[PDB]
Amino acid sequence: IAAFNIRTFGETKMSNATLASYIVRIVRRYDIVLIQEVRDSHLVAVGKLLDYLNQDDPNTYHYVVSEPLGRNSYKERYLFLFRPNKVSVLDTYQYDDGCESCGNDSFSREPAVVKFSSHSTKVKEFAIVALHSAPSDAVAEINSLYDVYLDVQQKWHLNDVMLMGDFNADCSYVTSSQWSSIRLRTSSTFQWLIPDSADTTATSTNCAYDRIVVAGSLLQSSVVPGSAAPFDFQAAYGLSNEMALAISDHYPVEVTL
Amino acid sequence: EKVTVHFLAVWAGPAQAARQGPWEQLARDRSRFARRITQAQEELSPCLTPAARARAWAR
Amino acid sequence: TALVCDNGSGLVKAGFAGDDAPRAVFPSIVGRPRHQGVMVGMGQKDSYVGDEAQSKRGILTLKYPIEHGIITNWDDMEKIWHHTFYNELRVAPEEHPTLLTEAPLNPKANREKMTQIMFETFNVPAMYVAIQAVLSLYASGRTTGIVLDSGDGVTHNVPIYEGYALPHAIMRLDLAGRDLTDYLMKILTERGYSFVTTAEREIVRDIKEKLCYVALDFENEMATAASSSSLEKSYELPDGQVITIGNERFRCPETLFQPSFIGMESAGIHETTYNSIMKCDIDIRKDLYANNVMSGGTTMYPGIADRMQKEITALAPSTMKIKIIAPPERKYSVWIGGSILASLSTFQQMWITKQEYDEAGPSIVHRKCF
Amino acid sequence: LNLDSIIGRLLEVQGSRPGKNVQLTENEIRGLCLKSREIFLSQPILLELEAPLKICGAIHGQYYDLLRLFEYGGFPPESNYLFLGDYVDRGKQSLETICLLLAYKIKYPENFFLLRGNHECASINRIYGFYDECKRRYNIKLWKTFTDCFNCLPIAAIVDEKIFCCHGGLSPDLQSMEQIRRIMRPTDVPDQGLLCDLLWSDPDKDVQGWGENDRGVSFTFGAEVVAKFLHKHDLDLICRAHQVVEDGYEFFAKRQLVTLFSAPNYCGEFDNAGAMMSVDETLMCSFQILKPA
Amino acid sequence: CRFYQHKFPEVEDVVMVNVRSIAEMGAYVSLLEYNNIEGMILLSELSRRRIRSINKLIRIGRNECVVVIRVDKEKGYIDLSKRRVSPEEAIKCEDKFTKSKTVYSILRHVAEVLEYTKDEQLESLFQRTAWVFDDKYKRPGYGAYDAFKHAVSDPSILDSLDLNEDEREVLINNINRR
Ligand SMILES: Nc1ncnc2c1ncn2[C@@H]1O[C@H](COP(=O)(O)OP(=O)(O)OP(=O)(O)O)[C@@H](O)[C@H]1O
Ligand SMILES: *[C@@H]1O[C@H](CO)[C@@H](O[C@@H]2O[C@H](CO)[C@@H](O)[C@H](O)[C@H]2NC(C)=O)[C@H](O)[C@H]1NC(C)=O
Ligand SMILES: [Mn+2]
């Protein structure tokens, strides 16, 4: 499973035959990958991405994509790519975060929630919660994730929930004194697999921006300790610093089940 | 003079939006089209009678 | 009560008889997913139609099942009508007589399948099929004349006398809305702009509809274009950038008058109108010349009225009284005319009823609808 | 018929940004219609009511103001209400208003009362919006169901033989209360006669006796006409609701009559107040007023 | 031909109308300044039937000035309001109507000598005379009228117009007959 913010993933980026080659190779490593920050008004890029991957066999990857979400003109989708021979989608829903016109909706980009059927593993039912946080609203939004967990329990009678994505979590975004305000960390229900020391930035900075957080007894015992780590595609594919930034400013976060 | 004054100001949103209705400006925009049939009927019908409806394809 | 569904290449116009405007206007598009997936919070959809189909076109294969005025794919067409009744107008078809419209000189085989689908698949209580050009004339409030119906896919000249089309004079020019848009895209590209993203490719149509016009004197303004200070106008893009458009404003609709610009050997709309009159009986030409009515969205360009007036007077006999009528409502004249026809008390006995089809079969359409 | 789920959904949206529609199903509103017309026929055409109660005037489809109106005087049954009509035209949400009122009528048939206004008439709400409003958001077959309930609505009320209430005003043909009881329902509004007169006339400060009414289908009456009717039956001043007055209320005969109009900022064209009269257990009269924005 | 370059009035202008008929939903009227195209005046105020609406129909011989409430150039409708015109606003309308009518009357005699038969031919004459002053001075109506009065004392006002000697004499003549 991966969560991959592809900076300005759009028509421009997908029409470059070179960039397409490298992106496709990354996706193929993974059986489920969430692509965030899809700035694609009419889904042209998404179509072009699935075509490339699905040229030979039409059912290599299925998708779950959202409507454009947002209070303002800037709107992004959540794009789920999954292998239908490995998992099935039984149901999906958009979290009801309330009335946008009232000014009460708790999230600018409402989490997408997907129920998966996974026949090959010990855990039989689990949820994936998607979050692309607003840079300037990271503190408020991460706090709101506490409420999303309770909602999932009511609908599906499921305690086993995995939370993953671009949390925008870091030194400046969450400072030492603010860490004590986040219940999800101070509570022992949640194991934080990506520690503060990991470097998930392709620049020369040392920031643990990307995180994966897991809740529930069943799911927790299925997680292989220590498998969560950044994949330096620059190192593995021997690239220059210039092309790395041209692809994206985030590394993928991966995990093995 | 027992007036309980309620100088009650905006507490919902667009106060002037939900008072002036489009219905008086859609029923009026109905008759002026409803009357156009009758004026047309006195010019359009004489080409829609069974005796003449068979005349056209004859010639 | 009655429905009017104008099935167009570009836009479907649908609504209720008696209303002055169509309820729903949406692209005549049906899209089927090229790939397997779902929209968040939805069950699997097999097709999208219209507005929703347009906005998600990236992951779909788009079909325009109305090509040059003629319905050419009945599987797709079934899905456009299903969308019109159930989703857009939110009515049950079995309660409402439904007037459909057909292109001029629609082949006989095509006509019959239209009648068949309505009765067996949708169980409509009544139906009628009207030639679009004829409906346009009715809405302008006259019964004799020649209609220039120019739309998105096809342009037709249809001379009409005493309410019924004249088959010997219909001309077909395969130059219409989407050819002009494509031509504009080419010559705007030649100026040194780029329309790459879909968001940027669809707006070119909008530019055409708002700022373009037909020049009164072509020769003068082609030389004057660059020099003039007032001709050139600016249109603001959604990001903020402002591009400048010059001679392209008036060269584009000129294509209507000189199809050669895009490689069609057909004659221009001014010439086709003339050829149409001379194919008719000498007995009626006086009335045709005096009632050139222009119809459809692509005739909406400001200035076209004055330009047609000039070009036709040059070709006709010297003393013929010529008048071009350009009704302000002409972007919906086809539909509005359908709205009037179906509302007349006289018209209630001309409907094809459910009873009649059961006795006669699909071939009834030729007896009753012409 | 589960009245509270329908009513609950209608009321949940109170306090939101104006403009938000409520879309019941066609079968539900038909359900509201089919269960509405039974209680009215079972009660007298001339109601006999008890205090305490709250009295309020014309609404003209300003639904968000109706919801605001109940926030102050008390929801049933802590205080009783009678509305005097004219709630189905010109405003944007006539349907929600009338649908809500009938649902409350069924819940509280002895504590909530509605009279017929002149807009409760097929030929009127054909012209001024309601016919058209049903066509856009619903359909005309359901409109016909509406033209069946209105024909059985009451037209006037007398509180404790001392306050005479009705939508329009008096008639030169009204000599005994029995003449009202004898009018048969369901009925259309005739082109002449008592029923018409009760729904359309208006007072005028500058006429003596009987004058010509600008409304046409009825009449005006002067100050001397008012005194004789009250005098014959030993009655006092009269309170009615059908006019538009800048202050929300306006006296015109040295405080012998008051007009109520309850929709403030009327259809966005005026800066008038809307007023409500609050009558306590001892019949003391006060006013509730929505000042202009 | 209409009086002014534009073919429709702008929202909020007050214009004069002739009441043509009474129907259930209001009065149909002719705009005297816009070549008698049809508009409407909404129900004046409050509520009303058709029976005594004839007491509100004395405008047919009064030609009331009313304000434009809504325009829809595509559909072709003009809705008007009598209720919102103040008496002070009304005084200007009587004055404007007389002034604009005067320009028309000068030009109507002009139209007779050249025997125009089509509205567009008459409009083009207007385009080169009355409407030149209206545009030049950005005062619809008032511009043409003020200039014609001046021509008694300042004949040069016609010089810039594209007219031959014969065209000029007949125009000048009709002013003197005033
Ligand atoms: N103001 C305008 N200027 C130029 N083109 C326009 C304008 N408005 C609409 N169009 C074009 O007109 C076309 C739609 O016209 P219309 O709806 O008459 O066609 P249609 O009726 O769908 O097709 P058909 O006429 O073949 O049945 C589209 O190509 C649209 O881009
Ligand atoms: C796709 O994009 C990349 C980077 O955006 C392109 O690589 C650059 O291409 C330009 C050509 O205009 C060169 O001038 C640069 O030197 C290149 N930079 C780098 C870092 O490689 C690539 O050429 C594009 N490919 C296509 C097919 O458009
Ligand atoms: Mn009333």
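All chain B residue numbers match Swiss-Prot; in order, they span 560-618.
How was it done? The header gives electron microscopy, 4.0 Å.
From the backbone N, Cα and C atoms, a Cβ is placed for every residue, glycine too.
According to Swiss-Prot, the features are:
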| type | residues | note |
| --- | --- | --- |
| MUTAGEN | B:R612 to K | Reduces PP1-binding; when associated with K-614 |
| MUTAGEN | B:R614 to K | Reduces PP1-binding; when associated with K-612 |
| MUTAGEN | B:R618 to D | Reduces PP1-binding |
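A map of Swiss-Prot features onto the structure.
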| residue | record | CB count, 10 Å |
| --- | --- | --- |
| B:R612 | mutagenesis position | 15 |
| B:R614 | mutagenesis position | 14 |
| B:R618 | mutagenesis position | 6 |
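The separation of B:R612 (mutagenesis position) from B:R618 (mutagenesis position), Cα to Cα, is 11 Å.
DSSP gives B:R618 (mutagenesis position) a coil state; it is part of no helix or strand.
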